[PDB]
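**Student:** Pasting a structure here, questions to come.
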Number of protein chains: 2
Amino acid sequence: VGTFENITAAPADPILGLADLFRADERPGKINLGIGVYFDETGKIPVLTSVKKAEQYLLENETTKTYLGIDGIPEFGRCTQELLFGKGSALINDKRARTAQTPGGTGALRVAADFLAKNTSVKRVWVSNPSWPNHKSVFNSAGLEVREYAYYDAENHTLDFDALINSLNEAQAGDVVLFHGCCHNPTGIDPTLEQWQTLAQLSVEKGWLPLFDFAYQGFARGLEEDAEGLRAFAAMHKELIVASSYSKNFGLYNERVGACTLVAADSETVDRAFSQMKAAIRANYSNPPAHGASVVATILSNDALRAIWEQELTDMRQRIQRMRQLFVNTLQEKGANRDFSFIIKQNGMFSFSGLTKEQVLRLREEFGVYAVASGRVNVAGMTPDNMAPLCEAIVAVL
Amino acid sequence: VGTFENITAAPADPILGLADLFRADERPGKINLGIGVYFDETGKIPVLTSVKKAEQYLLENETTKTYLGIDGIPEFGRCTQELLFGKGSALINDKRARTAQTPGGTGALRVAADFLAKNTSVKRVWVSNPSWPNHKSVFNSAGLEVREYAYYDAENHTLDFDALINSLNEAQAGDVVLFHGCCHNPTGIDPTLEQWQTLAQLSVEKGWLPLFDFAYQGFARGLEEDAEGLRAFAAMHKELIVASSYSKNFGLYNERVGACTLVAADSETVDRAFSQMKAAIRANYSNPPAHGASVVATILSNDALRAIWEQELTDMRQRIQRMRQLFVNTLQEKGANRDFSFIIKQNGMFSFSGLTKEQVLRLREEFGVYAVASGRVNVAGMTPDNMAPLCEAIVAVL
Ligand SMILES: Cc1ncc(COP(=O)(O)O)c(C=O)c1O
Ligand SMILES: Cc1ncc(COP(=O)(O)O)c(C=O)c1O
């Protein structure tokens with residue numbers, strides 16, 4: 001009798017599932033606003049010029065593909081800690097942080113979940129409601145329980161800071177509380193610097209272990225501005241974890257470039273702990289892929305090349321703010337009677353449109369407009385050319 | 001209290017922790033015979049000509065870095081199944097196999113471990129003794145018990161087929177049994193075609209689930225000849241799993257190019273099971289890195305680059321066999337009384353020298369010769385320039 005005979009088919013991934021549905025739809029006027037990738041005005045998903053130049057350099061100068069260390073390219077780790085904590089942070093001078101290059105932000109999250117479940121007493125992880133759907137899947141797969149805390153006020157399209165704190169009042173010491181560093185997924189609402197500080201002081205008091213999902217650094221306001229909430233926690237805590245991704249701000253989606261950074265009280269504890277993290281990595285993928293991280297390190301290490309990239313990231317952040325403004329205006333022109341001003345106040349690539357599961361489904365089957373079932377819409381998928389058909393289909397469904 | 005203060009330090013990797021000590025040693029004339037990478041006569045770890053050719057083609061024709069599917073590049077999986085099973089295998093025509101691109105062979109083993117642990121009643125994995133050390137860590141990370149079965153005859157330097165058969169007597173039906181496709185690591189002794197057939201018949205009678213690990217396809221005799229063992233199993237079994245790697249037969253170590261292939265009774269079953277394998281990938285690294293696998297797919301699907309790659313693989317295999325002969329010859333001329341003729345009969349990059357842990361440590365600290373503590377020596381690291389100092393050191397420690 002076969003071992004695979006009684007396996008149950010898995011449900012479709014709500015995000016990556018739409019990509020295959022979109023790839024099959026034959027209608028020419030399709031619009032893809034599901035998966036979080038950046039489109040330019042042309043509607044293509046380009047490769048950054050800084051990335052093409054780095055790859056050109058690596059092609060002519062690479063002499064070996066020999067294995068990287070378990071934790072990856074050292075310069076990649078040093079440059080990652082500078083972006084997260086600053087040029088002259090105390091965590092760096094005191095040698096309190098160790099970084100491992102991982103295959104994407106998702107890889108950085110699994111590495112952390114494996115490390116925590118196999119080496120600590122942690123067993124419960126708090127994730128915002130709503131949040132990235134894959135957060136639950138990653139932590140559950142590592143054997144950790146996942147609890148939800150309040151976050152979003154649907155009636156006012158704002159952060160419910162009172163419900164959030166009242167919800168986190170149930171998290172005991174030693175628990176992991178997952179925070180979006182910036183551009184919350186899918187709400188696009190981030191705490192203010194004061195709200196961050198309120199959570200930081202509340203975190204050290206109740207004894208939580210902070211863990212920062214940080215996939216959109218530079219898409220809210222700026223590389224440094226988007227890290228204030230994190231750097232407010234880092235100046236107050238003795239321990240914290242940061243899983244970051246370069247897929248978005250470098251357009252290196254399929255190369256899987258990410259980092260998991262440990263912070264401990266001193267250098268002897270972070271190194272001791274980092275040895276078990278390297279062991280959890282060894283038993284997973286052994287060592288990380290070089291090409292994507294090698295590109296990021298090349299860009300950050302070269303001033304002339306970094307300048308090119310910082311501008312390309314700025315152009316991405318602002319093209320989204322243009323489509324965001326244009327989205328709201330065009331809705332009113334096409335006959336929408338609801339108020340969509342709150343979309344202007346949301347950060348990042350997404351926007352919680354407030355559409356229902358039925359309206360979203362109807363947009364796909366009747367108009368070929370593809371969005372996630374939660375009503376999350378990729379603002380970076382909108383262009384001047386597809387804006388009018390996109391808004392006409394939304395109004396027809398309201 | 002700190003969440004990390006109670007963590008226990010992990011030991012250095014017996015293979016990767018070795019290259020750290022080698023980098024620190026300052027004795028002039030160090031020799032590295034540890035990690036399993038290929039060196040040329042110069043003593044460097046080169047990039048294959050076909051790989052550079054493919055990387056240039058990709059740099060010119062790549063227009064986007066958008067995410068791959070959970071299971072990776074389609075063409076990569078198609079050409080992977082042809083290499084393993086044959087140009088016109090029945091497994092492929094009957095659509096019984098599904099392949100998933102993974103980060104290296106290690107990633108294929110972890111994806112299978114998570115898949116089996118979360119979706120089947122598999123609770124035990126049988127691995128050879130000796131074996132690649134990381135085998136036990138990968139399956140343990142998923143909560144699977146790992147038993148060992150006999151394999152090597154340390155007296156005759158041969159396969160102890162009688163002990164192998166007897167030690168696998170308590171292997172239940174539905175247990176997993178791990179076989180090295182070819183170039184057994186570290187012994188270098190592979191089953192004969194007659195022995196493969198004997199194991200295939202026994203495996204179907206006992207109800208095992210065979211799991212093949214192919215890290216060195218093409219390094220024993222050839223691409224087709226090295227797959228005879230697998231293809232004997234494939235012709236008789238309804239279900240099996242294959243974790244293959246391109247790190248070494250393509251020289252793409254740090255790009256993490258691997259493949260996990262499911263085989264089931266029929267198309268409907270493998271599809272149902274493969275959907276759960278994609279779910280385990282999504283919860284780990286989301287989707288695989290494109291560059292490495294893209295290089296492999298380009299070469300394999302182009303007769304011009306493929307004929308070049310196949311000749312490069314032959315050149316690597318033929319240099320290793322020449323170093324095997326020179327290694328035994330120089331040991332004789334340098335005064336060794338022990339008979340090392342068995343080195344010739346071993347396939348792959350490694351030769352189980354038969355040295356004790358004490359002799360290996362004495363070679364390292366007294367002569368700067370670095371080999372794994374199990375006595376495993378990388379013949380691919382020997383050169384005409386380091387052969388004599390190397391052999392002098394061994395004779396001194398015998
Ligand atoms: C909040 C958040 N964390 C992690 C990820 C995963 O990033 P990556 O594609 O680098 O694995 C995403 C987006 O994919 C995300 O939105
Ligand atoms: C038997 C065996 N399996 C798997 C691997 C994993 O190789 P990689 O992770 O580099 O693809 C190796 C060597 O590393 C090996 O020798």
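Our numbering is plain: 1 for the first residue shown, then up by one each step along the chain.
Here the Cβ of each residue, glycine as well, is placed from N, Cα and C on the backbone.
From Swiss-Prot, for reference:
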BINDING   A:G36, A:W132, A:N185, A:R376  L-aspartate binding site
MUTAGEN   A:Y67 to F or S (Swiss-Prot position 65)  Slight changes in activity
MUTAGEN   A:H135 to N (Swiss-Prot position 133)  Decreases to 60% in maximum rate of the overall reactions in both directions
MUTAGEN   A:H135 to A (Swiss-Prot position 133)  Slight increase in maximum velocity of the overall transamination reaction between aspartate and 2-oxoglutarate
MUTAGEN   A:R282 to V (Swiss-Prot position 280)  Reduces first-order rate constant over 25000-fold
MUTAGEN   A:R376 to A (Swiss-Prot position 374)  Reduces first-order rate constant about 10000-fold
MUTAGEN   A:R376 to F or Y (Swiss-Prot position 374)  Second-order rate constants are reduced by >5 orders of magnitude
**Student:** Sorted by position, what residues of the same chain at least six away from A:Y67 (mutagenesis position) have a C-beta under 8 A from it?
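**Tutor:** Within the chain, A:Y67 (mutagenesis position) has Cβ neighbours under 8 Å at A:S286, A:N287.
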**Student:** Which recorded positions among A:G36, A:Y67, A:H135, A:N185, A:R282 have a Cβ sitting under 8 Å from any chain B Cβ?
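**Tutor:** Only A:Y67, A:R282 pass the 8 Å Cβ test.
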**Student:** Return the residues near A:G36 (L-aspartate binding site), defined as same-chain residues 6+ apart in sequence whose C-beta is under 8 angstroms from its C-beta, sorted by sequence, else 'none'.
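**Tutor:** Long-range Cβ contacts: A:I15, A:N185, A:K248, A:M349, A:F350, A:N378, A:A380.
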**Student:** Consider the recorded positions A:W132, A:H135, A:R376 and say which one has the Cα lying nearest the Cα of A:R282 (mutagenesis position).
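**Tutor:** So, spelling it out, the nearest of the recorded positions is A:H135.
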**Student:** Which whole-number value in Å describes the distance between the Cα atoms of A:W132 (L-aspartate binding site) and A:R376 (mutagenesis position)?
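**Tutor:** With distance taken Cα to Cα, A:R376 (mutagenesis position) is 11 Å from A:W132 (L-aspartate binding site).
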**Student:** Using only the Cα atoms of A:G36, A:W132, A:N185, A:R376, which the record gives as binding L-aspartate, return the largest interatomic distance in Å, rounded to a whole number.
**Tutor:** 11
**Student:** Work out how many Å separate A:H135 (mutagenesis position) and A:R376 (mutagenesis position) at their Cα atoms, rounded off.
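**Tutor:** So the alpha carbons of A:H135 (mutagenesis position) and A:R376 (mutagenesis position) sit roughly 16 Å from each other.
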**Student:** Given the mutagenesis positions A:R282, A:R376, which one is most crowded in terms of C-beta atoms within 10 angstroms?
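**Tutor:** Per the Cβ count within 10 Å, the most buried is A:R376.
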**Student:** With the L-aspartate site defined by A:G36, A:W132, A:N185, A:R376, which remaining residues of that chain have Cβ atoms positioned within 8 Å of the Cβ centroid?
**Tutor:** A:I15, A:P133, A:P186, A:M349, A:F350, A:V372
**Student:** Report, as a single number, how many Cβ atoms besides its own are within 10 Å of the Cβ of A:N185 (L-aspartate binding site).
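**Tutor:** Excluding its own Cβ, the number within 10 Å is 22.
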**Student:** Those recorded positions, A:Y67, A:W132, A:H135, A:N185, A:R282, A:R376: which ones have a Cβ sitting under 6 Å from ligand 1?
**Tutor:** A:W132, A:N185
